Amino acid sequence: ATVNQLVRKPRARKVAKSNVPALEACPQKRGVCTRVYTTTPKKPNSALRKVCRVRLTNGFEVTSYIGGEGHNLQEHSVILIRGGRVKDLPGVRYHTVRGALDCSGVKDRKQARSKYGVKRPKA
Amino acid sequence: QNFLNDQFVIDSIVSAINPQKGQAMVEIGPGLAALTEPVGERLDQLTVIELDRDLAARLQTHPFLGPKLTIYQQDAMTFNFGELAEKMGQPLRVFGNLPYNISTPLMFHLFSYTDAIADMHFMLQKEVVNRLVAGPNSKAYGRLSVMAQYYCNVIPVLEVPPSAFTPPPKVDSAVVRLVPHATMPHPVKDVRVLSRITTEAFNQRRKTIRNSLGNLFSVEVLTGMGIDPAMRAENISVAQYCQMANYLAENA
Amino acid sequence: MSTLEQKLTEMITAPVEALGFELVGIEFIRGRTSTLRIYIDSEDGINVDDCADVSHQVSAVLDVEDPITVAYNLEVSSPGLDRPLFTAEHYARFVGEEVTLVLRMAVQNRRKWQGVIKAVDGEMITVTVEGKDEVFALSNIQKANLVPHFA
RNA sequence: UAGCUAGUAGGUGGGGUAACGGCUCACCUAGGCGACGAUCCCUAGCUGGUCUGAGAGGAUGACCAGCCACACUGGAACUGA
RNA sequence: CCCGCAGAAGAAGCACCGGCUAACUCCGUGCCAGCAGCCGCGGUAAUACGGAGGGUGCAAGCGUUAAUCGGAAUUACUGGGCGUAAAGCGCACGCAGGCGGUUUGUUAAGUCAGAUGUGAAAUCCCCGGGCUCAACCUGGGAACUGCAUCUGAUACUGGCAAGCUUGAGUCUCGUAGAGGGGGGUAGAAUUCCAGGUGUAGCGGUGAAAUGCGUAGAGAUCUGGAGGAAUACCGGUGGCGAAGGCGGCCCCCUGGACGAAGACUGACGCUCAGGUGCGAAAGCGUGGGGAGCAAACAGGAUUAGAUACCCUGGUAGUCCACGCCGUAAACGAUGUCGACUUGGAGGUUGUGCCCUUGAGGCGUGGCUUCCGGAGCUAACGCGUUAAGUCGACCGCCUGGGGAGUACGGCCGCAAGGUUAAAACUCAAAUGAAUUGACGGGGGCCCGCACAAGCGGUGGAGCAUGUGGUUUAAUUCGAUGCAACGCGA
RNA sequence: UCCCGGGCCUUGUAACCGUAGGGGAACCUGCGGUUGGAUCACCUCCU
Ligand SMILES: [Mg+2]
Ligand SMILES: [Mg+2]
Ligand SMILES: [Mg+2]
Ligand SMILES: [Mg+2]
Ligand SMILES: [Mg+2]
Ligand SMILES: [Mg+2]
Ligand SMILES: [Mg+2]
Ligand SMILES: [Mg+2]
Ligand SMILES: [Mg+2]
Ligand SMILES: [Mg+2]
Ligand SMILES: [Mg+2]
Ligand SMILES: [Mg+2]
Ligand SMILES: [Mg+2]
Ligand SMILES: [Mg+2]
Ligand SMILES: [Mg+2]
Ligand SMILES: [Mg+2]
């Protein structure tokens, strides 16, 4: 509408949140697994999802996804988390990091292994 | 018409009822076997009314249930619960689920037996339950909730989503329990005076009570009772309503 | 909240005890999904992997004979750093320890609580609620949690 | 977040500073400010710049250079250019 | 930094390979679970899972996360929208604010031109130089959009002065109209009362019942009461800002349009706050209460029926005086002004011609329906724009959460009003296309029916099928469209 | 006309708004305004 309205009130460009706010723009954060559990997604859905309630150093507690194979991971253990969305799951916007401070690499895996926290085979 | 479908909330209701011997328990509207079985199970023996004689045959012929209950086949609004309270040795626990047009009648018939009933435990639709427990100063308040809260203390038990029912309605519904007062906290000279005071008032709920109860009492009576006649009918607690009822009855 | 809680417990007990793990808690919630939550512990330990195992087992062995399957999904869990707990014996392991409780009784001197377990009765939890002490029946409670001190 | 303000706004006179000035003090006037957003509350050191953007813009002020403020916290004041 | 010496000698990884997106096949795998930015991948091969070979990309790095800008015109200064997708205040008046016809002089604030001072250096950019190159460093220029001051310029804008009549507005004469306010009054009508005649029914529904009547109802005649509303005209019709306005007469009163001049002399438009008007419902105070009728009450119906039916019936509906302040208060379309093909009507003035009376040439106003151009997502809109444009105002920025919270304000109370966010979702939405629609609805067709003939269905027996039985009664076909059928 | 299929053109097939009140329901009722008077949608592909 009128330029006179625009000088009476300028263009209100909107703000948006961090969609992964419990990082406070840290590239990663540390926490402890306040509980750990595994879920079927649905009545016919067989693909178990592995998930943790984890409290961060900043006192937030949040859900995070456990990617790939099993671990030692059990409630007194400590975890590094980073941004990442499990698209099918509700609100799961944090991935745990493979090969982090209390976290094993996927020993078996021969492909993409720098994602999975695992060193070059020793050949 | 409806009856429940899902074991989680069936089990929640029958467990929240806490149905055991040492209680004069009677079902009304046993309906589908799934929700009458756990209560007929936990009570060593149980009384029941079904309104339908065909369902009463289905359940009386069921060997889980016919050997484990005593069964009656009639409109419960005919039924002499005051004699059943004598036959059951102590005032009754009356409970269940129904098509509930009859609900409004159920409450009055239960209240005709406030002596003979120890407590009532029933499912009902969300709006009528929230009305039944409504605080005096709310739009949910009104004459039937007044009479209910007069007769009994009233207590929501738990609330149930519509997909929980066998024919699932659109309408969320809750089980509620209520307790005829061991002595009436509001002593009244008569209940017909309450019933007519409340209907006159709520038939006129938008205007001042000077233009509702002041069509019968004077403003100097009302202010003499300590009541501001400039209030609306939905500002008024059951306490001053029973005070008005006593005033009507004793000054007549 | 559960279906047929004893039947469910035994059907779950079969893979739990085949794995040599132990049950702790069974609870179901009704909502956007309707879903079943199993607390398992084993004092050598429960990993995510142990949950994964017993969960894939129950995801078969319950499903094939489900008494109900409405909106269904489930999870199996370690009982948290603040732990849900359910029986006289549980609170008895934890006499002297801080707790929170929510109850089937719902009345003033509020039956929603923070407590330190004072002692256990065969029918009741006795507890230092609000720095006072009082006692609540295992039947008049409905959910409780332990060491809420840990966030 | 709508009204704000009594050394408040202005004046005279005394005192005061290296210097002008409610700077301050006596009196005297009743002003002065604000919806062209005062008052109030939150948040922030500022700037040359930096990043992005075709540009207009948007973001931002680490490093380096200029300015500002602070020096255990809160108060003062000595000395000296 | 140069020089000597020996030897390929001491020195390559990391992503990804379904599409977007360069790069693919074998293998397993079983939806085991893995895979994931998104779209999505998978059971029997999976180019998407895991492994292998093969490939692509980038490289002493390569990937992941976070964060800002981009893309995003996705706040739209440049560079967006508001009939239906989100969006035009229910309406109007009006203060502040913005905007403003036309002619001449004047001014020179804006504006323009030029100058002068300043705009730290570094950075940026250009042109060079120097490190073996590069990064890096560095000379010189350019740049520093600006600010101040001086000087001119005078179109335009602003100021000032003077006018001007086209906008605005006054006057004179008419015209049409449910415009408003106030006061009388009429004929129907219902109910009610009072009789009169009269008598077994009435009333109601699908049928019933409740209801009314032998104290005479119902019916019908007369007489009276009271409250409410204006049959018909009446219209694709008028008036009104909108809400709205309809028997008739009077009284007061608002606006509008045409006629023909005359007059003022830009007096204008828009309008945040502000002010006022504002259906229906409801409230306030005091009347009234015929008919109707939430609530209520009672009879019925129904599996139930709270509905739908009926007999009742209060508030309310009416009036005066307060309030509320909302409506799909919607042309879902802000106000004002200019322009831009046509066509058929309606209504209401007016001029000229009328041969009169009809006519026929014109010519305003209002208004309805078509439709060109253009516009529009499309639907459609279309000189009464949703076309072409000028001034100002209002409003929107994904869907839910939510016009909801909270606070403020306002209200007698209802509530109104202003108005979040967390949280949650990959949509939500508008128009339009093709099937379902389907319940059909019609066009109709044939030994389909009808009109005939001869059967079948009862008897015996041939034959198939079934059931049953058996050591086996082999197996297949089982309504048409299996059953003397494969055979 | 009907009775059986077909072939064929194609429809006998209320929502809301504001507001006030009931309240087994979504709902029922009163007042007056608006018309925006209804459907629903599965097995692959390159020049
Ligand atoms: Mg002085
Ligand atoms: Mg751009
Ligand atoms: Mg390709
Ligand atoms: Mg847009
Ligand atoms: Mg819209
Ligand atoms: Mg409008
Ligand atoms: Mg001008
Ligand atoms: Mg001029
Ligand atoms: Mg009134
Ligand atoms: Mg009214
Ligand atoms: Mg509100
Ligand atoms: Mg025969
Ligand atoms: Mg065969
Ligand atoms: Mg076959
Ligand atoms: Mg044959
Ligand atoms: Mg209207």
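Shown for chain A, in order and in Swiss-Prot numbering: 2-124.
Quick check of the header: electron microscopy, 4.1 Å.
Positions of Cβ are set from backbone N, Cα and C atoms, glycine also.
According to Swiss-Prot, the natural variant A:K43 to R carries the annotation: Confers streptomycin resistance but not hyperaccurate translation. According to Swiss-Prot, the mutagenesis experiment A:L57 to H carries the following note: Protein is not incorporated into ribosomes. Here the residue is the original one, while Swiss-Prot reports the published mutagenesis A:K88 to Q with the comment Confers low-level resistance to streptomycin and a 15% decrease in the translational elongation rate.
Closeness to chain C is evaluated for the recorded positions A:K43, A:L57, A:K88 by Cβ distance, with values under 8 Å counted; counted residues in sequence order are A:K43. Neighbour counts were taken as the number of other C-beta atoms within 10 angstroms of each residue's C-beta; across the recorded positions A:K43, A:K88, the minimum falls on A:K88.
Secondary structure from DSSP puts A:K43 (variant position) in coil. Cα separation, A:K88 (mutagenesis position) to A:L57 (mutagenesis position), rounded: 23 Å. According to DSSP, A:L57 (mutagenesis position) is assigned to a strand segment.
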